[PDB]
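Before any comments, here is the structure.
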Amino acid sequence: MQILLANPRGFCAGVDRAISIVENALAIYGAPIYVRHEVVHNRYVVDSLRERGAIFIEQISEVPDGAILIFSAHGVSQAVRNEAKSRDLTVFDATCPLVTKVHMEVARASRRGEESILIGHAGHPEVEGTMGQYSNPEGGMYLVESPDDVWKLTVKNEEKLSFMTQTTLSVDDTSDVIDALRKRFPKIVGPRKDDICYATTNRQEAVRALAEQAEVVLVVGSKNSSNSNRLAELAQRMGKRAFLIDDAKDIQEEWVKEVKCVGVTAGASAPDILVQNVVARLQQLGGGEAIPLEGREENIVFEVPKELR
Ligand SMILES: C/C(=C\COP(=O)(O)OP(=O)(O)O)CN
Ligand code: SF4
């Protein structure tokens, strides 16, 4: 059987930056380093950092005075940021720049008392952080997950209305939600398309090509990785058996038993080593040399703050 690898796949610029921030802080200050939320949604990465002295928390109260605290790549609300500021803490912000960009727009609409709508998944830390940039009771900040949510939403002033999105959404589904928003609120404003980042768009494009060729698709990523979930979902919708997996140990032989061609990709938070071990396991199951698919070349890098080298 043939093993195909999607391209691109794996680490994006924001994830690589966030991890490097925690690593460098550990190196520079030693353990412990506190981190608000899993730095990226990958078990392998988080487990490793935890063993190295990082302690992952959700609320600032669980952090002691005089600590070093890092905000995860997904971002935090203004309330969290302020609580951190009011406490005696040294703070580093690993929030991806492409998340921050969305935050700035929500904060602007808040200042104007003008309503905003976020497309995203309820309960996700990025959504909590982005909705948490809005604090004007005179305006409004509304979450929609689907066209149905749009069909039910009422707002105070549809003449002064904008939208923003989560960075890791399904490209296809988000298109449908925007279409709905513009039909219901013809004066709504937003970006030219959405706030889905290059990495999300690119990895979804790449898994679409992969799924066209492969019969089964393995997506390396943790259960709580939204972008990784969208990749598995995309392949399933195309009629392929697709599995979200943390590592090679998760591979059940029945999945690939009589399969001529298996595809592998990885979400934005999954390190390459996990992919190499997945490939190694597929080769034990009859696979050959992994063939990388041709794909769009990414070139963006986000540097760590100077203070962290
Ligand atoms: C930090 C971030 C994506 C990187 O992947 P992740 O850590 O798996 O997170 P998400 O669940 O996809 O948001 C959202 N911009
Ligand atoms: S998925 Fe996109 S927005 Fe999120 S960290 Fe990676 S590059 Fe940044």
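Going by what the header records, the deposited coordinates were determined by X-ray crystallography, 1.7 Å.
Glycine is no exception: its Cβ is also placed from the backbone N, Cα and C atoms.
If you look up Swiss-Prot, you'll see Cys12, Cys96, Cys197 marked as [4Fe-4S] cluster binding site. In the three-state DSSP reading, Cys197 ([4Fe-4S] cluster binding site) counts as coil. Listed in sequence order, the residues of the same chain lying 6 or more apart from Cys197 ([4Fe-4S] cluster binding site) and placing their CB within less than 8 Å of its CB are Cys12, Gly14, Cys96, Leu98, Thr167, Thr168.
Residues annotated as isopentenyl diphosphate binding site in Swiss-Prot: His41, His74, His124, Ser225, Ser226, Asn227, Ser269. Within the same chain, residues at least 6 positions away in sequence whose Cβ sits under 8 Å from that of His124 (isopentenyl diphosphate binding site) are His74, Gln166, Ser226.
Secondary structure from DSSP puts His74 (mutagenesis position) in coil. Annotation comment: Swiss-Prot describes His41, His74, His124, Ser225, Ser226, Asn227, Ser269 as dimethylallyl diphosphate binding site, evidence class experimental evidence.
Residue density at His74 (mutagenesis position): 28 other Cβ atoms are found within 10 A of its Cβ, drawing on all protein chains shown. Record note (Swiss-Prot), mutagenesis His74 to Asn: Reduces catalytic activity 2-fold. The unchanged residue is displayed.
When secondary structure is read from DSSP and collapsed to three states, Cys96 (mutagenesis position) falls in the coil class. Mutagenesis annotation in Swiss-Prot: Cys96 to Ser, described as Loss of catalytic activity; the structure shown retains the original residue.
One entry in Swiss-Prot concerns the mutagenesis experiment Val99 to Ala. Its note says: No effect on catalytic activity.
Here Swiss-Prot flags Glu126 as active site, proton donor, drawing on a curator's inference. The DSSP secondary structure for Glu126 (active site, proton donor) is helix.
Annotation note: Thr167 (mutagenesis position) sits in a coil segment as assigned by DSSP. As a published mutagenesis entry, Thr167 to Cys appears in Swiss-Prot alongside the note: Reduces catalytic activity 3-fold.
For the mutagenesis of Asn227 to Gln, Swiss-Prot gives this note: Reduces catalytic activity 20-fold. The structure shown keeps the original residue. DSSP assigns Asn227 (mutagenesis position) to a helical segment in the three-state reduction.
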Inside 8 A of the center formed by the CB atoms of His41, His74, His124, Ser225, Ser226, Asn227, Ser269, which other residues of the chain have their CB, for the recorded dimethylallyl diphosphate site?
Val40, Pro125, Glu126, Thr168, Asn224, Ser228, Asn229, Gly267, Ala268
Around the Cβ of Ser225 (isopentenyl diphosphate binding site), the count of other Cβ atoms that are within 10 Å:
26
Name the one residue among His41, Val99, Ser225, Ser269 whose Cα is closest in three-dimensional space to that of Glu126 (active site, proton donor); these are the recorded positions.
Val99
With the [4Fe-4S] cluster site defined by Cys12, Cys96, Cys197, which remaining residues of that chain have Cβ atoms positioned within 8 Å of the Cβ centroid?
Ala13, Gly14, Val15, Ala73, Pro97, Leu98, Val99, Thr167, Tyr198, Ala199, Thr200, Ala268
Conformational class of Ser269 (isopentenyl diphosphate binding site) under the three-state DSSP mapping:
coil
